[PDB]
Amino acid sequence: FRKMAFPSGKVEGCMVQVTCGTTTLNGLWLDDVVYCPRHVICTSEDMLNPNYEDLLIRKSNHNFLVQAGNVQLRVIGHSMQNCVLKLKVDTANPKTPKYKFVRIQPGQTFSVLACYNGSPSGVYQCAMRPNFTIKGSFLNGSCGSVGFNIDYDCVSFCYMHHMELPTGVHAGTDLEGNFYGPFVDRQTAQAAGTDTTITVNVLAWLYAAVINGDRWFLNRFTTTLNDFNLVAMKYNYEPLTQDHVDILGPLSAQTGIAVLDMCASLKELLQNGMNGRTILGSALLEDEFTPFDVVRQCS
Amino acid sequence: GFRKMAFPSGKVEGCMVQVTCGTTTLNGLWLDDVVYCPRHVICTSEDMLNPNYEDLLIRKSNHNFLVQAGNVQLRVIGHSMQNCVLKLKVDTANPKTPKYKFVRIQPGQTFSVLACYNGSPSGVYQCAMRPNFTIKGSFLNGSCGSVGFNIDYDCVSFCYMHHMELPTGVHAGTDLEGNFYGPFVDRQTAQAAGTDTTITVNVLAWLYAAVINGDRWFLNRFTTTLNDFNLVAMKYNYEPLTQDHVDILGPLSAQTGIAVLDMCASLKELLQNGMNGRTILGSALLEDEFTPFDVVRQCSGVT
Ligand SMILES: CC(C)(C)[C@H](NC(=O)C(F)(F)F)C(=O)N1C[C@H]2[C@@H]([C@H]1C(=O)N[C@H](C=N)C[C@@H]1CCNC1=O)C2(C)C
Ligand SMILES: CC(C)(C)[C@H](NC(=O)C(F)(F)F)C(=O)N1C[C@H]2[C@@H]([C@H]1C(=O)N[C@H](C=N)C[C@@H]1CCNC1=O)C2(C)C
């Protein structure tokens, strides 16, 4: 049972490089539009305190250098949508997949295609944390890298990368340019709210451990949903809803372990610790697999 | 804070096809005008219990092989067996063929796996070849013929093709010349993974990654010789280091100023006493599936 990303090829064909002045990052080329973070228009000094509408009105189409591989694409229009710049180009991307833009919920997962200078570097799976950060792997020049899910050859883009917080976690926007979380695209110290653990995901992963032959953490105790949620909240876990209980249905049916019985297992894990033992090779309780991720990999 | 990162899979996605004989369907790799796939595609389920591959291949002709890119059939114009892989010559050169090499990897080396079903890629993840020549993969029915690979400057180095799952849940397969990693055979008969060991060179790479990020409490004031370290390491079920291992740690040793043998002595102390209550890179366990290249790959912005 591995952290598994979606195949990245459909997104690789959309990555380009965008340069304004001496600022270079990545863009997403779909049909005849390139989407990228608006701070590409900032000088280093601008980034410390940008007025973006004031900065953008001072730019012309020819200030944007867009490169697809070695070929330059001519920008013939530009507009700003929240924190995303949309560059209209005179060329349509023949590799444009069927796609949608979606805004994801905390706890949901997606694949990231990390890119530099318009070229793909690596692919990995992330979760939107409850505090709306992501624990990514991004370096200088990674901005405009995107996160996505793939469903029957349709790519749902959900994340575009903008920044790294001082704790090392990452922040960005949806493809409409709206940040996840209380962050702004200004170079200034920013903290996130206190994070919490994605309870429904921990339960899905505990089911993954049972599907793969590991059961040491199970017990005969029992819990109600409300009594479990009281303990979960005490340990900085997110509440478990009836909707979550229902989504876990297929995993409980496959394993014959009632959802509330797995809740009692997790309650014991939280109250006693793991005693130096491991679950699926992990010393900590993993919360970045959704129920759907577990089903997709185990079935 | 240091996670597994797969290579972008697009160059390999463009090479995946499906291969069917009878009702047995698996994945194949289409490069130029040849499709490579596991030879047990020619077996019925009953054949797999005790196959005579040479005799089974005698009874097959080109017209018995259904090769499809999606729903599009590729006409087979020749077939041959090379160890445990079948090579089907087709009448169309794949226009998506990347620059590529076939390589046989060492234990400890990592690669990306593109898990595929019915020729359709489903997911991508990183794997290490264990010292017992298994991989801790994630594979379901129909996954055979999925490949593992590394990329270096637009050249895809294919190193693994998937064939089978062992009773402990780990996986075994071949290089792209059809030679198994490890003592395994492509027959549905009782087989077992041997005892595994910890990949020392990768643990050292992980300790260097910790040092790069300022996590260096475990740096001691001692050193060791390679031979003394190798003999102690084996007592803790750690792999001995080769001369090649020492050299592939060279770049990380230069970056940090920590000599390889000094880091070996630091690791020895962890094995004999260490951790206590402390963590390294936020982990109480020593990670052994990051190579020195993987550390450098993720700390640089390669490609
Ligand atoms: C890291 C840092 C001190 C620099 C800064 N962060 C904060 O100022 C914060 F703390 F508010 F987040 C920061 O990220 N930026 C400052 C400036 C852009 C952004 C930025 O350089 N983005 C990079 C895009 N190519 C990706 C980064 C690079 C390192 N790893 C990443 O992911 C804008 C917010 C306009
Ligand atoms: C696990 C099973 C008991 C079925 C058997 N294993 C052993 O006989 C062993 F234990 F000896 F290894 C086994 O894998 N096979 C039996 C038969 C082929 C192979 C096989 O079905 N390969 C699948 C390719 N599509 C991938 C498998 C499916 C489940 N997960 C996988 O990865 C051959 C060895 C010729």
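Chain B is numbered as in Swiss-Prot; the shown residues are, in order, 3265-3567.
Structure method, as recorded: X-ray crystallography, 1.5 Å.
In case you wondered, yes, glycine gets a Cβ from its N, Cα and C as well.
The number of other Cβ atoms within 10 Å of the Cβ belonging to B:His3304 (active site, for 3CL-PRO activity), over all protein chains shown, comes to 23. The active site, for 3CL-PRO activity annotation in Swiss-Prot covers B:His3304 (among others).
A 10 Å cutoff on Cβ-Cβ distances gives B:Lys3353 (variant position) a total of 15 other Cβ atoms nearby, all chains included. Quoted from Swiss-Prot, the note on natural variant B:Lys3353 to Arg is: In strain: Beta/B.1.351.
Under the heading of natural variants, Swiss-Prot lists B:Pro3395 to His and annotates it as follows: In strain: Omicron/BA.1, Omicron/BA.2, Omicron/BA.2.12.1, Omicron/BA.2.75, Omicron/BA.4, Omicron/BA.5, Omicron/BQ.1.1, Omicron/XBB.1.5, Omicron/EG.5.1. Mapped onto three states, the DSSP output places B:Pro3395 (variant position) in coil. Long-range Cβ neighbours of B:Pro3395 (variant position) (same chain, at least 6 residues apart, Cβ-Cβ under 8 Å): B:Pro3371, B:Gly3372, B:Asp3460, B:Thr3461, B:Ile3463, B:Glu3503.
Residues or ranges marked as active site, for 3CL-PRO activity in Swiss-Prot (evidence: experimental evidence): B:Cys3408 (among others). Taking Cβ-Cβ distances under 8 Å and a sequence gap of 6 or more within the same chain, the neighbours of B:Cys3408 (active site, for 3CL-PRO activity) are B:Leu3290, B:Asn3291, B:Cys3301, B:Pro3302, B:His3304, B:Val3305, B:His3426, B:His3427, B:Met3428. Look at B:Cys3408 (active site, for 3CL-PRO activity): DSSP puts it in coil.
The C-beta environment of B:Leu3468 (variant position), restricted to residues of the same chain at least 6 apart in sequence and closer than 8 Å, consists of B:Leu3513, B:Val3524, B:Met3527, B:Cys3528, B:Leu3531, B:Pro3556. Taken residue by residue with DSSP, B:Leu3468 (variant position) is part of a helix. Quoted from Swiss-Prot, the note on natural variant B:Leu3468 to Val is: In strain: Zeta/P.2.
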Anything from the variant positions B:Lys3353, B:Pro3395, B:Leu3468 with its Cβ under 6 A from ligand 2? List those in sequence order.
none
